[PDB]
Every structure is written in C-alpha cells, then in structure tokens.
Amino acid sequence: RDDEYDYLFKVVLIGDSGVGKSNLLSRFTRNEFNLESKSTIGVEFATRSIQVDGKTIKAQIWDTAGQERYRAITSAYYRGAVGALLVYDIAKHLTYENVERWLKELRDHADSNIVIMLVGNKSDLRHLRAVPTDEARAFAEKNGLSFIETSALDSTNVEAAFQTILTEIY
Amino acid sequence: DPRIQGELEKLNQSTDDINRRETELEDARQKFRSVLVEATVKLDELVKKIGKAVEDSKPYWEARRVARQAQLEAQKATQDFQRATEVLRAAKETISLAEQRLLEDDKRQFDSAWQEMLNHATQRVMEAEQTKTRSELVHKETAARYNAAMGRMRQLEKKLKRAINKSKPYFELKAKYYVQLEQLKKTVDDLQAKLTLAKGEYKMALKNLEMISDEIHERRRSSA
C-alpha cells in the first residue's frame, strides 16, 4: 500500500546514448520493468514518488527512445511531458553539441510549457572535461533552462535537483 | 511492435486524465469541507439563541420523518396490492370463459385442448389468491403503521406547540445544508471513482507494454 499518489508528473530523459542516463537514476527511481525494454519497446519506464506541499507526487520518468528505430512514435513520447532532462557527457564534446538538437526537438513536438534541466554527467571515467563548466552553465541559462554537473560517485546533488523540479510545477 | 504507439499515446492521455480528476476531487472535497464547517457553526449559534426549544422538538421531527417513511410504505403496499388484485381479474376471467364454453358445448369437457386451457387457468388463480392475500395484509399493516405514526406526530404537536415554533428555523436550515452536503458527497464519491478508473486504465496500459517487451524477448530466443 505504497503505490498511492495524488498527482502524476511526466518527465523525459533525452540526449545521446551511452551517457548513462539509465544508470544515473538507478538508486533513485524504480524501473517498473524487470527486463530491458530499450531493445524491444525502445523506451524504458521508472518512477519515484515524493511529497510536495502536503500531496504525494509520483513523477513518471520516460527513458531515451533511441536513435535507431521508433522515431516516428517519439511524437507521442514528447507529448504530455511536464519536464525533461538533458544528460550529456563532459568528456565527449559531441554530446554537448547534440543536446542543442534535442532542445529543438522538444520545441517542435513536446509541450511549450516544459521545464528542462541540463545535466553534465561524468560517465567516461578515464577522460578529462572537454566541455568547460563555465560555458556549459552559461548556455543553459541563455535558453531559460536549469543546469547541474554531477559525477558517478556523489549522487547527492542529483536527488536534490529532482526534488526541486517537481515542486516548481505545483 | 506497432501496438506500442497506441499504448503510449493512451498512457499519455491517461496521465492527464488522472491529474484532471484529482484536481476536481481536491476542489469538490474542499468545497465540501467549507460547507460542513459552515453548517456546523450556523447550527450552534441557533442553539445558543434558543436551545430550549431545539432539544425539545427533536422528538417531534423524528416522529414526523417516521410518518413520512410509514407513508411511502403504505403507498407502495397499496400499489402492490392494486397490482396483485388485477392479477386475479385477468385470471378469474380466463377460468370463467372456460366455464362458458362448457355451457355452450357440454361435450367440450372431454376435449384435451380445453382441459389444458383450464389447467393453466386454474393454476394461475391458485397462485393469484396467494399473492393477493399476502399483499392484502401488507396493505393493511403498512396502513396501520401510518395511522399510528400520524397519531404519534399529532400528539407530539400538541405537547410541543410552542417548542416546534421556536425551533422551526433550526431544522429547516439543518435540512437545507443536508441536501447541499448530500450533493457534494455524490460529486466527491463519483469523482474518486472516476479517479480510480483513470489510474487503473493507466496501470493496465503499462502492464501490456511489459507483456509486449517480454513477448519479443521470447521470440528473440528462438528462430525468426
């Protein structure tokens, strides 16, 4: 009797594959599928319900749809979205250039009134930061978006940001 | 595989369908609380005004709701008796017409077709008189409770004449807020039912996707 909630916000995980969006919300969120659905469905589901303003809010996290197939149904993927998380790798400068394309992907299909958070995660455990934090944090505030740069070890900053995004909606 | 787009888009609509109902539920319930607290404070201020007649008239109004209740009983039993009386009228008419054909042709009493038209006709009247007498006693008993409840009410009207007059605006306002809360109760109970059907439709539109995901995994194990 812990699946009870009041509201249901919908946020999505977008960006390039391999950045580790799936493994970032491993300890926080709860994947509702016991087996990988990216290889089949293309999209994976996970959720984490918290209490905001006296009400239990269960946010629904839709994982990366993937480039290879099922791009036509990404229109329904982006629809009804409340928030979005851009996760690029700080070691790979290419992932920082593609998030500019995923942003324009939201402006075409996803809802206009969405709150997006740009996340720079250190997945590549062997390389330095090709993307400067200064220029990364500056670019995020130029598009009216939030920003946070985290690592695989300290999962403290991540969970605190997930509690903030949901509160702003209500 | 092509079933996915139909599920996600409906999962999408169901998500909004949940939030739109819980919000209305949160609103309807809030307006329900606002009235019950309003009904609570406005009833007490009438108790602090003239409370001498309020508690003394309660036996009357409680003896009046009984009279009304015993009235609907005597009213339903009358309709059920009136209906049960028309059963015999259509039954005894059939068993009377059969006797008429017996006087016309006396040799008809050996005809197997006429014996069957009597057998079923004389069977209905057996079951008709049974349901009649049962409905007849109920008609009289429910009428007795009515006349008794009319006595209980009228007698209490004599004793508490001055009482019910000073307490009349209390019970009148009490019922006005009753129906209002009753309506607000219905608008909450059904919205929480619609909310459940919204969450349920959302919970089932996820499990099928897990089935689809697990269905492909089994096909990826064997041959194409």
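Shown for chain A, in order and in Swiss-Prot numbering: 4-173.
Looking at the header, which is where the method is noted, we find X-ray crystallography, 3.8 Å.
The backbone N, Cα and C atoms fix where each Cβ goes, and this holds for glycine too.
Per Swiss-Prot, mutagenesis A:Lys13 to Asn is noted as: Abolishes SH3BP5-mediated guanine nucleotide exchange. Neighbours of A:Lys13 (mutagenesis position), defined as other CB atoms within 10 A of its CB across all chains, total 22. In this structure, A:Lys13 (mutagenesis position) is part of a beta strand by DSSP.
In the three-state DSSP reading, A:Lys24 (mutagenesis position) counts as helix. The GTP binding site annotation in Swiss-Prot covers A:20-26, A:37-38, A:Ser40, A:42-43, A:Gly69, A:124-125, A:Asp127, A:155-156.
Record note (Swiss-Prot), mutagenesis A:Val22 to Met: Impairs protein folding. The unchanged residue is displayed.
If you take the C-beta of A:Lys24 (mutagenesis position) and look for same-chain residues 6 or more apart in sequence within under 8 angstroms, you find A:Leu16, A:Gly18, A:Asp66, A:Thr67, A:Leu88, A:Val90, A:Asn124. The mutagenesis experiment A:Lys24 to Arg is recorded by Swiss-Prot, whose note states: Impairs protein folding and decreases affinity for guanine nucleotides.
Around A:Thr43 (Mg(2+) binding site), taking its Cβ as the centre, 22 other Cβ atoms fall within 10 Å, counting all chains. As annotated by Swiss-Prot, Mg(2+) binding site applies to A:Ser25, A:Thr43, A:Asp66.
In Swiss-Prot, a published mutagenesis experiment is listed as A:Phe36 to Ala, annotated Nearly abolishes SH3BP5-mediated guanine nucleotide exchange. DSSP classifies A:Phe36 (mutagenesis position) as coil under the three-state reduction.
Just so you know, the Cβ of A:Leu38 (mutagenesis position) picks up 13 other Cβ atoms within 10 Å once every protein chain is counted. Record note (Swiss-Prot), mutagenesis A:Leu38 to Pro: Nearly abolishes SH3BP5-mediated guanine nucleotide exchange. The unchanged residue is displayed.
Here the residue is the original one, but Swiss-Prot notes a mutagenesis experiment at this spot, A:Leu38 to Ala: Decreases SH3BP5-mediated guanine nucleotide exchange.
A:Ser40 to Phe appears in Swiss-Prot as a published mutagenesis result, with the remark: Nearly abolishes SH3BP5-mediated guanine nucleotide exchange. Applying an 8 A CB threshold to same-chain residues 6+ apart, the list for A:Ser40 (mutagenesis position) reads A:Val46, A:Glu47, A:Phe48.
Here the residue is the original one, while Swiss-Prot reports the published mutagenesis A:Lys41 to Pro with the comment Abolishes SH3BP5-mediated guanine nucleotide exchange. Secondary structure at A:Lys41 (mutagenesis position), taken from DSSP and collapsed to helix, strand or coil, is coil. Note: A:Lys41 (mutagenesis position) has non-local neighbours A:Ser25, A:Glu47, A:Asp66, A:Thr67, A:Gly69, i.e. same-chain residues 6+ apart with C-beta under 8 A of its own C-beta.
For the published mutagenesis A:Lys41 to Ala, Swiss-Prot gives the following note: Mildly decreases SH3BP5-mediated guanine nucleotide exchange.
Listed in Swiss-Prot as a mutagenesis experiment, A:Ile44 to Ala is described as follows: Abolishes SH3BP5-mediated guanine nucleotide exchange.
In the three-state DSSP scheme, A:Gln70 (mutagenesis position) falls into the coil class. Under its mutagenesis entries, Swiss-Prot includes A:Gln70 to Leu with the note: Constitutively active mutant (GTP-bound form). Decreases GTPase activity. Disrupts the trafficking of CDH1 to the plasma membrane and promotes accumulation of CDH1 in RAB11A endosomes in nonpolarized cells. Promotes mistargeting of CDH1 to the apical membrane in polarized cells.
The local packing around A:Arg82 (mutagenesis position), expressed as other Cβ atoms within 10 Å of its Cβ over all shown chains, amounts to 16. The note that Swiss-Prot attaches to the published mutagenesis A:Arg82 to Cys is: Decreases SH3BP5-mediated guanine nucleotide exchange.
Here Swiss-Prot notes a mutagenesis experiment, A:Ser154 to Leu, with the remark: Impairs protein folding. Residues within less than 8 Å, Cβ to Cβ, of A:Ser154 (mutagenesis position) and separated from it by at least 6 positions along the same chain comprise A:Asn124, A:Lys125.
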### Summary
Applying a CB distance under 8 A toward chain B to the recorded positions A:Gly23, A:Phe36, A:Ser40, A:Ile44, A:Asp66 yields A:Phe36, A:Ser40, A:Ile44
### Message
So if I draw a 10 Å sphere around the Cβ of A:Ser25 (Mg(2+) binding site), how many other Cβ atoms end up inside it?
### Response
19
### Task
Have a look at the binding-site residues (A:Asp66, A:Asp127) and report the one with the fewest Cβ neighbours inside 10 Å.
A:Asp127
### Query
Between A:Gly23 (GTP binding site) and A:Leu38 (mutagenesis position), how far is it from one CA atom to the other, in Å?
17
### Summary
Least crowded of the mutagenesis positions A:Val22, A:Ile44, counting other Cβ atoms within 10 Å of each Cβ, is A:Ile44
